[PDB]
Each structure stands twice: as C-alpha cells, then as structure tokens.
Amino acid sequence: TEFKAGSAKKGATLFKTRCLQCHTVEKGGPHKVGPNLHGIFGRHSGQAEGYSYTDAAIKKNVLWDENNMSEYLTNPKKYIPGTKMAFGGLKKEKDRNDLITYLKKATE
Ligand code: HEM
C-alpha cells in the first residue's frame, strides 16, 4: 500500500485542466500531442501504436501501475529523463491521488 483512492470527479476535472490539452482517454480516442491513454494501466511505457515516442520512454519500459504513475506525475522528466512530456508535475499527493483515480476509472 502506498497509493490511496481519491475523488474521481475531482480527478476528471484535474485531467481536463492539466492533461486534456495533450491527451485523450476514450477507447478509440486519437493520439494528439500525447498518445491516447485508453488502457494505460497494465501497459508498458511507449507502446501505443501509431504514436511516435521519444527514445527515452521506450527505453524506460515502465509498467503503468497506479504507484509508478504517481511518481511519474510528481516529475516526468525526472522519472524518464529525455521524455518529451512537457508537464511540470503535481506536487500534491492529494491531487495525484484524485487523478489516478479518475484515470484508473476512465481508461479502463
Ligand atoms: C496530465 C497531468 C497528464 C497525464 C495524466 C499524462 C499521462 C501520460 C502518460 C501516462 C504518458 C506515458 C504513456 C505511455 O507510455 O504510453 C504520457 C506521455 C506523454 N505525454 Fe502526458 N500526461 C499529462 C500531461 C501532458 C501534457 C499537458 C502534455 C502536452 C504538453 C502531454 C504530452 C505527452 C507526450 C508528448 C508524451 C510522450 C513522451 C515521449 O514519447 O517521450 N502530457 N503522458
């Protein structure tokens, strides 16, 4: 145990305000700046087909679980140096918790 469940509603609104800009979550959603995230959890870093990932991502070969996702969310480039993800992070564990919740839920 190292991650706890937050508000999905709250997660939904954070995403729209901080991730929507570059990503879709729906099944059959298009990749945009960032890849479609439908089905992320269970998946390894940089394997969505038809998406052009940096070398960095592929090489990392992360198992997208809720826990990893939270560390990544605090600081992407930190986690996967060279990554083309241009996001500062989420310093608050409470905002991250909400988000992963939303994510866990909406990319399923
Ligand atoms: C919002 C805070 C947000 C989330 C959530 C998010 C998720 C995310 C993941 C989990 C990946 C890696 C997935 C995989 O391995 O297939 C990923 C990668 C990229 N993203 Fe992202 N991301 C969020 C924020 C944003 C924003 C605001 C942007 C655009 C300015 C963006 C874009 C990208 C890009 C580009 C990548 C690919 C990295 C690479 O190939 O090196 N994301 N995102």
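Numbers in chain A come straight from Swiss-Prot, and the residues shown are 2-109, in order.
In case you wondered, yes, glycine gets a Cβ from its N, Cα and C as well.
Here is what Swiss-Prot records for this protein:
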BINDING   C20, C23, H24, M86  heme c binding site
MUTAGEN   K78 to R  Loss of methylation by CTM1
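Feature annotations (Swiss-Prot) mapped to structure.
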residue	record	contacts (Cβ under 8 Å, 6+ apart)
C20	heme c binding site	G35, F88
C23	heme c binding site	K33, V34, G35
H24	heme c binding site	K33, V34, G35, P36, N37, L38
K78	mutagenesis position	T84, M86
Going by DSSP, is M86 (heme c binding site) sitting in a helix, a strand, or coil?
coil
What kind of secondary structure is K78 (mutagenesis position) part of, going by DSSP in three states?
helix
Show, in sequence order, which residues other than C20, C23, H24, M86 on the same chain lie with their Cβ within 8 Å of the centre of the Cβ atoms of the heme c site.
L21, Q22, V34, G35, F88
